[PDB]
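*Asks:* Please find one structure pasted underneath; my questions will follow.
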Amino acid sequence: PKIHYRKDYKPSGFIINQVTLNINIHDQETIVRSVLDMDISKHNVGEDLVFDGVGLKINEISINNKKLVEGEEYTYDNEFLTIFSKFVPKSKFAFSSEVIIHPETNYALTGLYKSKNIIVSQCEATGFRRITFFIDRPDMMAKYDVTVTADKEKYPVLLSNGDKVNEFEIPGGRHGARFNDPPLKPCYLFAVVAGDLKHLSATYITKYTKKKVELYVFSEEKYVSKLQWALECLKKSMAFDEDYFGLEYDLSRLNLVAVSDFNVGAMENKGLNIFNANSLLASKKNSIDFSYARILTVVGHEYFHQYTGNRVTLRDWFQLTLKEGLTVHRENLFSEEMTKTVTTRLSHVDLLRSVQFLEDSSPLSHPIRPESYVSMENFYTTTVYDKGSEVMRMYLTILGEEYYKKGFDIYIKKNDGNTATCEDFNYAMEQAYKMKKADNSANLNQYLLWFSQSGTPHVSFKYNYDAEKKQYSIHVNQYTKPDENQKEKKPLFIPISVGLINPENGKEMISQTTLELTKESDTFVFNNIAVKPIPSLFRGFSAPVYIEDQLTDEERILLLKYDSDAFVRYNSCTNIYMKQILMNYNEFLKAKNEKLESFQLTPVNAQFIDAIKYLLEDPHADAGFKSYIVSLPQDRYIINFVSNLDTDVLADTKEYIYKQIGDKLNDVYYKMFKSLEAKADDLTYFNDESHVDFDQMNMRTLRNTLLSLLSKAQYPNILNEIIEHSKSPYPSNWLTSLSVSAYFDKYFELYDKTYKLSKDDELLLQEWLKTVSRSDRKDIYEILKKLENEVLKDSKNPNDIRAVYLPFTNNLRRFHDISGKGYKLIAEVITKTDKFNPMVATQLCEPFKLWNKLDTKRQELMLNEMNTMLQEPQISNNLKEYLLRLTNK
Ligand SMILES: CC(C)(C)C(=O)N[C@@H](C(=O)NO)c1ccc(-c2cc(F)c(F)c(F)c2)cc1
Ligand SMILES: [Mg+2]
Ligand SMILES: [Zn+2]
């Protein structure tokens, strides 16, 4: 198994200047003819000409129109085509080939494949070589001239990159289209689509040069009514890159296409963005609320790639975070501007500190720019993407908006049309840094450690206040735990956005201030501080770190009530919860270990419960923020703080804490649940797909969160509310009615009701599956078996498989059943899936990522299932590599 090392990058000895493709689609085969106009580079040392080509059936290959003979002049081993140097020309030459591929049986959804009745490609990262021979790496930039032919009745819509320059009829009911794309691109941005597509379209006029851009959004005919929000999001995206970054679109046309079968969310193929249907299609009748932010972010994300990925592209795959981290950052700026709700930023922090922190403390831990890889399909991680985004966002925190924009524009102007590396970006940011600090001596060399060093830093604090001197000190320390990537961790450049709150009146005591911590520790002193403050630390979550604020719960409560920063308020609440959770966990653990007949639990802080009531009852407070404060921290966030975590003991801890708070606040919950109804469920704009109200959706989030808390608690007659809720027109509401009914004898009645509502929309049925999957049911194993037999069957649709199984894996009490049966079940599904889609099989491994964090029995149970998977004769390269790394082999 070949391991690629970042330090080993060398340019190719060859050049590919022009690609000319003919893709002839038939029912039982697709014939691909390719002419590559090639040259010898300055790096050439007379080596063999080696192409990537995977699973290709050779009809013929030729050099300069002379047929090549297998054995004597070339060998093919189903992975590499080797042409021995003596037969390779020494100047400009043409290589051509004709191969047969089979998209119809291509269930791995990489290269060219059939999704329902759409033919579609996915070439990132190294899928182009599954379509035809190539030197399949992003620094091999070429021009593309692509002709697609197909049966006209089945595939009336033909798309590829660039301009459609010809359309023509073909004998036998076929029909062709030629696309010429003169600008250079890497092959992973190639795409082709064929199908009976229906569309919505609009014309966009760019801000500055007033270019007319045609916008098309496509789906299968059945779901053409679900395309409108995507189109609006695209317009929004274009406007944002114009307004914030001063960047306009450069092509005449942009196509977005939804397909039912897709490994991930979407792909940024130049002029032809291809989407998982669940990340493009929605309507208010047939989608839950979450779809609207999802489509906004994914449409935005692929649009922002047009600059950060497509126009400035990657030298090599080790630079992945340079396009992914930066594009997620651009997408997050966009989404925060469009939603105007503080929960948007909170939700990204929530995701980072739960999923990515777990990854960063697991045996899979890697820096955002790794030093090596075996499987590229395993490289697309929350670390590379979301920690990557936070590292890109820190530049903005450090520079401030004006100098950030200057630096970003330096980066684009300098590297537009070329490949780039993480260093090129840091260099651009550094120029701005020099300007901001006003001396050419300032530099960001230390900042590069954010790209190379793995692990989450820990930042802790001590405070001192001299009342007579009016002098306040914040002493700060940073620490990263050694891991397999660095024995010795170095101090990072950590920007700490801070405020100082006067606890007597809640006012700000200093102006906007960002502490630049560049050492292992430092002491920051503030003069003319009139009274002892409460520090508001890492406002906006200003660095991706473990914050150890060393504040009392009294101080945290004061911040939660009166601080100006949504993240610090939410974090203060989070920290109060975590202290409570750790304390009760240990009390429950000791009672278990010592087999106590009786014991005491520390109650939840009453002043904390009082503050929650206060915020909940404040008519001016944010609905989304409210739903965060009544929710305990995610299980995967909690596990970062506990060794040998016993999941049962944690389930008992959560239970006690929720019951403590509900025993005091349920009447408040109920009252709010009722009074929120009118605005939350307002139907005024239900038939206007262009009208999306994120505040109103947050109000429904709060109601559905409250209803969940009231149902678990068996609040008097809450079942009445549940039943009425099931009649709501909003799927967020009537699907919530299914999951909260788990605690009642009406569960299977709502099961059937909601199934009948969901079954005729592919995506809605997937949301139904998720709802069932995450239901808090004692008979959840029997229910999963029912889904398998009645609904899922032998679907190879990744959306179906992920919907049935992943939410169940977050069932703390049941997935982690001490028999190991949940581990057994998921491993069976992974092995089954790995036979046809190794990438999705590896995604289904996610629950095992925390295996060495659990109590020793469950470690052993998980490890056994992983070793059983590893011993499957037919295990994919993807899955083997992943489990080998995960189990420290
Ligand atoms: C949901 C997110 C936004 C994280 C997503 O869909 N990411 C894709 C992306 O960044 N789009 O711009 C994405 C796209 C392709 C791949 C990808 C990588 C491979 F190696 C494959 F084989 C493949 F099929 C897809 C992974 C993630
Ligand atoms: Mg289907
Ligand atoms: Zn991306």
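Following Swiss-Prot, chain A shows residues 196-1084, kept in their order.
Cβ from N, Cα, C; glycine included.
Checked Swiss-Prot, it gives:
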ACT_SITE  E497  active site, proton acceptor
BINDING   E319, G460, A461, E463  peptide binding site
BINDING   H496, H500, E519  Zn(2+) binding site
MUTAGEN   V459 to P  Severely affects substrate specificity. No effect on Zn(2+) binding
*Asks:* Might you list, by sequence position, any residue in that chain lying six or more from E319 (peptide binding site) with a Cβ less than 8 Å away from its Cβ?
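*Replies:* Listed in sequence order, they are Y383, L384, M462.
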*Asks:* Using DSSP and collapsing to three states, where does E519 (Zn(2+) binding site) fall: helix, strand or coil?
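*Replies:* Helix, per DSSP.
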*Asks:* Measure from the Cβ of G460 (peptide binding site) and count the other Cβ atoms within 10 Å, all protein chains considered.
*Replies:* 15
*Asks:* Write down the Cα-Cα distance for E519 (Zn(2+) binding site) and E463 (peptide binding site), rounded and given in Å.
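*Replies:* That comes out at 11 Å between the alpha carbons.
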*Asks:* Determine, from DSSP, whether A461 (peptide binding site) sits in helix, strand or coil.
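*Replies:* Note: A461 (peptide binding site) is in a strand by DSSP.
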*Asks:* Setting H496, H500, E519 aside, what same-chain residues sit with their Cβ within 8 Å of the center of the Cβ atoms that define the Zn(2+) site, listed in sequence order?
*Replies:* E463, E497, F499, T503, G504, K518, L521, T522, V523, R525, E526
*Asks:* Around the recorded peptide site, report the further residues of that chain (criterion: Cβ within 8 Å of the mean position of the Cβ atoms of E319, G460, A461, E463; site residues excluded), sequence-ordered.
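*Replies:* Surrounding the site, in chain order, are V459, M462, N464, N468, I469, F470, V493, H496, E497, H500.
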*Asks:* Sequence gap of 6 or more, Cβ distance under 8 Å: name the residues on the same chain that satisfy this around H500 (Zn(2+) binding site), in order along the sequence.
*Replies:* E463, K518, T522
*Asks:* Tell me, by DSSP, whether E319 (peptide binding site) is helix, strand or coil?
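*Replies:* DSSP assigns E319 (peptide binding site) to coil.
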*Asks:* Counting other Cβ atoms within 10 Å, pick out the least crowded of the recorded positions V459, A461.
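*Replies:* Relative to the other recorded positions in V459, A461, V459 has the fewest Cβ atoms within 10 Å.
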